[PDB]
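Report on one structure; see the data block that follows.
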There are 2 protein chains.
Amino acid sequence: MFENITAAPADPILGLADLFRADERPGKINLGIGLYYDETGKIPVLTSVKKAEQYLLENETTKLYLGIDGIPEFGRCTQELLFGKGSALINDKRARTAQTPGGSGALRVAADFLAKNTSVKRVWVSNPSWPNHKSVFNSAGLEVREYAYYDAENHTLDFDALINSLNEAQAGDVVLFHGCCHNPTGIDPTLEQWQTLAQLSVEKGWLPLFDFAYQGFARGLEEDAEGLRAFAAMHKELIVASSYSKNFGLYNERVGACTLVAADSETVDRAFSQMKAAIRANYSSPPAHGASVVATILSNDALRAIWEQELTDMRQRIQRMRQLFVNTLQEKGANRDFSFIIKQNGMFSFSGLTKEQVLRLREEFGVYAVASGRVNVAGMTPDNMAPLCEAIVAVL
Amino acid sequence: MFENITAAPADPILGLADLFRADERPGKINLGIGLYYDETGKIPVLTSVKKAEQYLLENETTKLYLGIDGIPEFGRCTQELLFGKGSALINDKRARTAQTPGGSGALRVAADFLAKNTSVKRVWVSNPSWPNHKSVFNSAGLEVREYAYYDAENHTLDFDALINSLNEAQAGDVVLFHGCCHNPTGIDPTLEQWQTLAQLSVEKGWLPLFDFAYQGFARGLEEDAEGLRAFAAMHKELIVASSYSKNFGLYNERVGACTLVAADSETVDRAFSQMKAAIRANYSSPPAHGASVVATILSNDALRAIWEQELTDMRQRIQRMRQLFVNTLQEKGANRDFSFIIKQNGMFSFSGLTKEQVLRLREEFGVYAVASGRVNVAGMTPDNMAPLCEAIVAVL
Ligand SMILES: *Cc1c(COP(=O)(O)O)cnc(C)c1O
Ligand SMILES: *Cc1c(COP(=O)(O)O)cnc(C)c1O
Ligand SMILES: O=C(O)CCc1c[nH]c2ccccc12
């Protein structure tokens, strides 16, 4: 039965880490996968998290299945982070959140939900986009179309190009937006552009789907929610796929959420029932650990204060490595002018290196960047900055 | 977009838990969902688990994404528990295991894998079977057919009916077997019926799929693996969906595995790349906690020794409630003879109560039993025995 199975191609991202892990070279650098690293080059557990884990260790008395939609309080806190103190969505009981296994799991969930309960046929994703996006949608039998987004020549958001691209998108079509920290570009619309887009999708009849995996890494918790929030003010309906993988360093515990928003409660409940159904036929209930850690942290004023500060510490550190990257490049005599690098937010940067230069960097210098030339800034450190910056310069 | 969504029908199992919750009646008894309770009526964390958890608390230095297939040690450990210490399967590098989010997610992973990569068009599940089976397979766009299995009249496995209905299973059709502790019947084939079944499927060209969710609750670890192990001895190809939910009390942490078996390494590797592909488009990578907990325990001789004893205590305890159940019934009225109840394995007994009798137990007496008339013996305790058995005599 398996005699003819074809080996699957490799994950452009995931499969890189393997390549990395397997290289016996000494001073290898990893600018591939988006993982936050510290000054010392390690991927640490936040202390707020260790604090929460102790608490759970001490207080948990059962491992009883969670509800299909997960830990209630986790949900509540998620909606508050997403939408705000007074948001109507909340007061109007217009949003239902399901805790899922990662931001990834929430995308699949929304996908299966849409493919089975709606007349959605295609999903519009930006170009470029996070490669996993097409696979997840394709798996649910949905069609993935792309909309222009990035001005490579200028290193910015090509608004009209974007706008002109979407016009081709029909009403009842799903339009996928990155909450903040566009992966892989690092360019996010301005509050006005977001406003625009908002009004626009209202009129075109688009279902907005937000992929929000970096809340807190661009400007801040509350500011990075501005575009969502602008959409949330005009829309009856929307879907939100958030992740706690990055802002809490909980990568492997698979923590994320799927938020559904209908015009009203009677509606959101019905729909949600369909979403829970989709979950039931998938993994059933979500893993409690990571989510319990998150609810604890956001529930508690002390822990929360501590976590928020570690988050602000991670962000500021990336902001710092960015300035450091540009200057060191420059100080090493790079051809090009890399200052656009500073106007980018989040962990990455679209470095503008060719497929061949990234290949070269790897084989030759042991530097691992994604073929898109996407470099993980959060993987840079004052110690590797020099060697990193030289290989780049040697390939330019 | 969500205007016309119809609400779904609640989980025939999960649904009840909700009702249960919502029920204010002081002395409610919950014989629905399969959760192991203790003398005191609580659903506890295993000691070996708390121990492994502290260990992680103190030793983990990163939350770094796991591989798509999860913890290697976990895989190794599961294979050994499945096939046995020195299996050929293991020496010939013929089995690849993926850590999954519960036995559930492992079923969905095998499903999606099958649907997308093999031309399997239908799945044969026993009747009666675990309700969630249909939904998983169906979601993968797979056809669920049923094969005869239980002799309602004499409370047993109807071998002929079994055999006779499988004839209509074409070659290359997937045949789903319960490794042990048949859910919901409690009747499992004898090594000989397994042997025979084995032979048959070879001869008929079926792909065997094992749902192994109760390893260790019937007789013991090794003893419950004799059916599988027999099949692994004749098969070239196999799939195993196993859960650590019940035997480790790790319900909410989502711990299970999906083991693929092929004629050889090359084959298994190729195939498995396809399985990993299906995972990627799903939840990406699995939740570490639970599995880490499982690997820690099974790799450490001491913790392992403590765990096997807790497992053995759980099993023994169920066996006790079993004989006490029948005895109490008798000793309290009961027109029927419930002795068949003692030859049944695992957590539940197929009580032979009707849909209306169960409705009544609930409504009237506050006892929760599935509509199939399936009762969780593990939820029975010396303290609730009496009342339970009395409200049982009241509906006969
Ligand atoms: C990381 C990421 C996700 C989800 O990641 P998880 O680990 O599954 O939470 C989703 N979208 C983008 C753009 C991401 O970078
Ligand atoms: C409980 C159960 C499973 C797996 O449950 P998980 O909690 O997802 O591991 C699989 N099969 C049967 C028959 C079960 O009863
Ligand atoms: O009753 C069972 O089969 C085990 C408990 C149970 C009810 N619904 C479930 C769905 C997934 C996993 C386990 C369960």
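The chain as shown is numbered from 1 upward.
Every residue, even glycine, has its Cβ placed from backbone N, Cα and C.
All protein chains shown were included, and the count of other CB atoms within 10 Å of the CB of A:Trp130 (L-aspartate binding site) stands at 22. DSSP assigns A:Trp130 (L-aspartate binding site) to coil, not to a helix or a strand. The L-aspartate binding site annotation in Swiss-Prot covers A:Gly34, A:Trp130, A:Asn183, A:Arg374 and is backed by a large-scale study or a structure entry.
Among the mutagenesis entries in Swiss-Prot is A:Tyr65 to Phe or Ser, noted as: Slight changes in activity. Remark: A:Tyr65 (mutagenesis position) has A:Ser284, A:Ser285 as non-local neighbours, by Cβ distance under 8 Å and separation of at least 6 in sequence.
One entry in Swiss-Prot concerns the mutagenesis experiment A:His133 to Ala. Its note says: Slight increase in maximum velocity of the overall transamination reaction between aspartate and 2-oxoglutarate. In sequence order, A:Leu107, A:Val125, A:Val144, A:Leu176, A:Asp211 constitute the residues six or more apart from A:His133 (mutagenesis position) in its chain with CB-CB distances below 8 Å.
For the mutagenesis experiment A:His133 to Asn, the note given by Swiss-Prot reads: Decreases to 60% in maximum rate of the overall reactions in both directions.
Under the DSSP three-state reduction, A:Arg280 (mutagenesis position) is assigned to helix. Counting every protein chain shown, 22 other Cβ atoms lie within 10 Å of the Cβ of A:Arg280 (mutagenesis position). Under its mutagenesis entries, Swiss-Prot includes A:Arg280 to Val with the note: Reduces first-order rate constant over 25000-fold.
Of all Cβ atoms in the protein chains displayed, 25 besides its own lie within 10 Å of the Cβ of A:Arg374 (mutagenesis position). In three-state terms derived from DSSP, A:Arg374 (mutagenesis position) belongs to an extended strand segment. Here the residue is the original one, but Swiss-Prot notes a mutagenesis experiment at this spot, A:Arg374 to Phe or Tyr: Second-order rate constants are reduced by >5 orders of magnitude.
A:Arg374 to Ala appears in Swiss-Prot as a published mutagenesis result, with the remark: Reduces first-order rate constant about 10000-fold.
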Integer Å distance between the CA atoms belonging to A:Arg374 (mutagenesis position) and A:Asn183 (L-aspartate binding site): 9
Surrounding CB atoms that lie within 10 Å of the CB of A:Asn183 (L-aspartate binding site), all protein chains: 22
Whole-number Å value for how far A:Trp130 (L-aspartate binding site) lies from A:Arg280 (mutagenesis position) (Cα to Cα): 27
Distance [Cα-Cα, Å, rounded] between A:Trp130 (L-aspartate binding site) and A:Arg374 (mutagenesis position): 11
Recorded positions whose CB lies under 6 angstroms from ligand 1, from A:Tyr65, A:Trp130, A:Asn183, A:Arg280: A:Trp130, A:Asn183
Near-site residues: L-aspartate, ref A:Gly34, A:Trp130, A:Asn183, A:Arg374, CB cutoff 8 A to centroid: A:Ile13, A:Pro184, A:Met347, A:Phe348, A:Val370
Cβ-based proximity (under 8 Å) of the recorded positions A:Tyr65, A:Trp130, A:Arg280 to chain B, or none: A:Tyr65, A:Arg280
